[PDB]
Amino acid sequence: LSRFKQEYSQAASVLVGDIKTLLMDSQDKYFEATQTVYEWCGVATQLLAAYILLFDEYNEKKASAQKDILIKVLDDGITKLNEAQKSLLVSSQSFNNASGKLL
Amino acid sequence: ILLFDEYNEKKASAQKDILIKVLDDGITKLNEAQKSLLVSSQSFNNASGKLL
Amino acid sequence: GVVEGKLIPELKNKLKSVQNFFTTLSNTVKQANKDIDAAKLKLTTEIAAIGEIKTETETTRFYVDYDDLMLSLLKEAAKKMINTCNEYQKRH
Ligand code: EMC
Ligand code: EMC
């Protein structure tokens, strides 16, 4: 009955430890994701703001650029935003196996 | 900022190309720095568990 | 005599040298956990600090895409970049 106390200590220990690793893993991946977003979400605002400004009255010369710009910045964040989600989703999926082993 | 106090018609095309390269460049360099750092952070995670 | 004389006390002695080492070790662990966590902090807080520049830079770039090398925005953006950088050197 000492063995009992032992064997399970062993298991729980190593599992509980992996769980922490996993938790910590997520945290970093969350940070990345959010941070990545906060970065784009930030340049973006400046550009949308500019677009709203420079085209109060139609600016015929900058028109073609503004368009190309709106596209790049939007297209870009759209991608970046997507990947953020997938990164996060995958982090969520990570705990699943462990969660079972726990039970 | 200096050479274009008043528009410099000749250097105009270069200045543009330059602004692009240097900016484009740092943008990449800056990005990689972050990833490098992020990866370093991730490194301790396994060990941190083993510790517990 | 011999038992209660040297034996039992000897055992009580190791039980202590153990309990003694168990402690120092447990603390040697608390340290590492604190050291690791401190490193991870430094790292991300740097990551994000670099982030500040990145965004400014990335913006300024787009402004260059207007073509107007004389556009106040691109000009201001370029001035800000020099500030944002300067502040990065002082704190960090
Ligand atoms: C400028 C929308 Hg995050
Ligand atoms: C190396 C001066 Hg921002």
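All chain C residue numbers match Swiss-Prot; in order, they span 201-292.
Each residue, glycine too, has its Cβ placed from N, Cα and C.
A mutagenesis experiment is reported in Swiss-Prot for this position, C:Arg261 to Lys, and the note states: Strongly reduces cytotoxic activity. Under the heading of mutagenesis, Swiss-Prot lists C:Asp268 to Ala and annotates it as follows: Strongly reduces cytotoxic activity. Record note (Swiss-Prot) on the natural variant C:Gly201 to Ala: In strain: CH9802.
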Tell me the Cβ neighbour count for C:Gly201 (variant position), meaning other Cβ atoms within 10 Å of its Cβ, over all protein chains shown. 6
C:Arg261 (mutagenesis position) versus C:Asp268 (mutagenesis position) - Cα distance in angstrom: 12
Of these recorded positions, C:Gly201, C:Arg261, C:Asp268, which are close to chain A by the rule of a Cβ under 8 Å away? C:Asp268
With 8 Å as the upper Cβ-Cβ limit, not reached, which of the recorded positions C:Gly201, C:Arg261, C:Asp268 neighbour chain B? C:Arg261
How many whole Å apart are the CA atoms of C:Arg261 (mutagenesis position) and C:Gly201 (variant position)? 89
Where does C:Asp268 (mutagenesis position) sit in the DSSP three-state scheme? coil
Cβ neighbours of C:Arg261 (mutagenesis position) where a neighbour is any other Cβ within 10 Å: 20
Three-state secondary structure of C:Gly201 (variant position) from DSSP? coil
